[PDB]
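Novice: Handing you this structure, nothing more for now.
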Amino acid sequence: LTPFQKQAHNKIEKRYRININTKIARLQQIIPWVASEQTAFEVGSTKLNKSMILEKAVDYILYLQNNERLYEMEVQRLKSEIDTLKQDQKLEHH
Amino acid sequence: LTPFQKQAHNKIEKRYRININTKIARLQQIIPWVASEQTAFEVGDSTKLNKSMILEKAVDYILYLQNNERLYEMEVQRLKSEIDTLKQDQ
DNA sequence: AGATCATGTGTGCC
DNA sequence: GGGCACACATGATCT
């Protein structure tokens, strides 16, 4: 556990910490609600903190999960409406 | 710089660290690709998910979902136009 | 070795 | 006479 060796942890662990920061920033940058903002932290006029990015990430996913429910509902409504038109048209002469 | 206010600074930092871990765990819990796994870290609540894994997956899963909406949009357009084209018959 | 996560610190902004 | 985020540098553990 010499002087060479503690410099080798503080190389490894610094990387762990900017590795986390960059993943947090990448996540911020695909969320259109917060993508443009500057950050409280070193990635490598309001500053976004790690908590807020992580909170918004969860909300932004609920939003996309919601939208998928709405899309699978929209689809069913439209397929349903196509069905009723095809029936009405098939059975009018009858 | 003193025993009682040392003590307090840590009390604080522990809470900050558990807030970040709980937020990461929530982000995990909403991503069905990873939601039911174990965690490498303490939440304030056989191999364990790590922080960066949850972060990478959250980005993977948001791209997936954004990409699917484009497919959903197309499915909707194809249907709306199939309706257009039945109704112009009357 | 190398990654990871937990613990104390010191710093700087509100 | 305060809390906060964040960075840093260690210690402990696991592959």
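Here, residue 1 is simply the first one shown, and the rest follow in order.
This entry, so its header tells us, was determined using X-ray crystallography, 2.5 Å.
Placed from the backbone N, Cα and C atoms, the Cβ positions cover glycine too.
Quoting Swiss-Prot on the mutagenesis of A:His9 to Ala (Swiss-Prot position 185): Leads to unstable binding between TYE7 and DNA. Per Swiss-Prot, DNA binding site is recorded for A:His9, A:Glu13, A:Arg17, and the stated evidence type is experimental evidence. According to Swiss-Prot, the mutagenesis experiment A:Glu13 to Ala (Swiss-Prot position 189) carries the annotation: Weakens the DNA-binding affinity. Looking at Swiss-Prot, the entry for mutagenesis of A:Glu13 to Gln (Swiss-Prot position 189) says: In SGC1-1; suppresses transcriptional defect caused by a GCR1 null mutation. According to Swiss-Prot, the mutagenesis experiment A:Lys14 to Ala (Swiss-Prot position 190) carries the annotation: Impairs the DNA-binding. In Swiss-Prot, a mutagenesis experiment is listed as A:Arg15 to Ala (Swiss-Prot position 191), annotated with the note Does not affect the DNA-binding affinity. One mutagenesis experiment catalogued in Swiss-Prot, A:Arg17 to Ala (Swiss-Prot position 193), is accompanied by this note: Leads to unstable binding between TYE7 and DNA. What Swiss-Prot notes for the published mutagenesis of A:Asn21 to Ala (Swiss-Prot position 197) is this: Weakens the DNA-binding affinity. According to Swiss-Prot, the experimentally introduced change A:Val34 to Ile (Swiss-Prot position 210) is described as follows: In SGC1-2/3/4; suppresses transcriptional defect caused by a GCR1 null mutation. Quoting Swiss-Prot on the mutagenesis of A:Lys50 to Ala (Swiss-Prot position 251): Weakens the DNA-binding affinity.
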Novice: Please report the DSSP secondary structure of A:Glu13 (mutagenesis position), reduced to three states.
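Specialist: A:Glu13 (mutagenesis position) sits in a helix per DSSP.
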Novice: Reduced to three states, what secondary structure does DSSP give A:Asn21 (mutagenesis position)?
Specialist: helix
Novice: Sub-8 Å Cβ contact with chain B: please pick out which of the mutagenesis positions A:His9, A:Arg17, A:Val34 have it.
Specialist: none
Novice: Beyond the listed site residues A:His9, A:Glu13, A:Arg17, identify every same-chain residue whose Cβ lies within 8 Å of the center of their Cβ atoms for the DNA site.
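Specialist: Near the DNA site, beyond A:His9, A:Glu13, A:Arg17, sit A:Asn10, A:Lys11, A:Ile12, A:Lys14, A:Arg15, A:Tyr16.
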Novice: Out of A:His9, A:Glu13, A:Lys14, A:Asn21, give me whichever of these mutagenesis positions has the highest number of other Cβ atoms within 10 Å.
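Specialist: In terms of Cβ crowding, the pick is A:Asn21.
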Novice: Whole-number Å only: compute the distance from the Cα of A:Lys14 (mutagenesis position) to the Cα of A:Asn21 (mutagenesis position).
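Specialist: The separation of the Cα atoms works out to 11 Å.
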Novice: Within 10 Å of A:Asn21 (mutagenesis position), Cα to Cα, which of the mutagenesis positions A:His9, A:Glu13, A:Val34 are there?
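Specialist: If one measures from the Cα of A:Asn21 (mutagenesis position), no mutagenesis positions come within 10 Å, so the answer is none.
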Novice: Just the number: how many Å between the Cα atoms of A:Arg15 (mutagenesis position) and A:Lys50 (mutagenesis position)?
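Specialist: Roughly 17 Å, rounded to the nearest whole number.
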Novice: Do you have the Cα distance in Å for A:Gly44 and A:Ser45? The stretch of 25 residues between them isn't modelled.
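Specialist: In this entry the gap's Cα endpoints measure 19 Å apart.
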Novice: By CA distance, which of the mutagenesis positions (A:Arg17, A:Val34, A:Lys50) lies nearest to A:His9 (mutagenesis position)?
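Specialist: Comparing Cα positions, the candidate nearest A:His9 (mutagenesis position) turns out to be A:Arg17.
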Novice: Tell me which residues of the chain lie with their Cβ under 8 angstroms from that of A:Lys50 (mutagenesis position), as long as they are six or more apart in sequence?
Specialist: A:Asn21, A:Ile24, A:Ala40, A:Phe41
Novice: Please give me the CB contact count at 10 A for A:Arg15 (mutagenesis position), counting all chains in the structure.
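Specialist: Around the Cβ of A:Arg15 (mutagenesis position), 10 other Cβ atoms lie within 10 Å.
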Novice: In the structure shown, with every protein chain counted, which of the mutagenesis positions A:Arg17, A:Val34 has the densest set of Cβ atoms within 10 angstroms of its Cβ?
Specialist: A:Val34
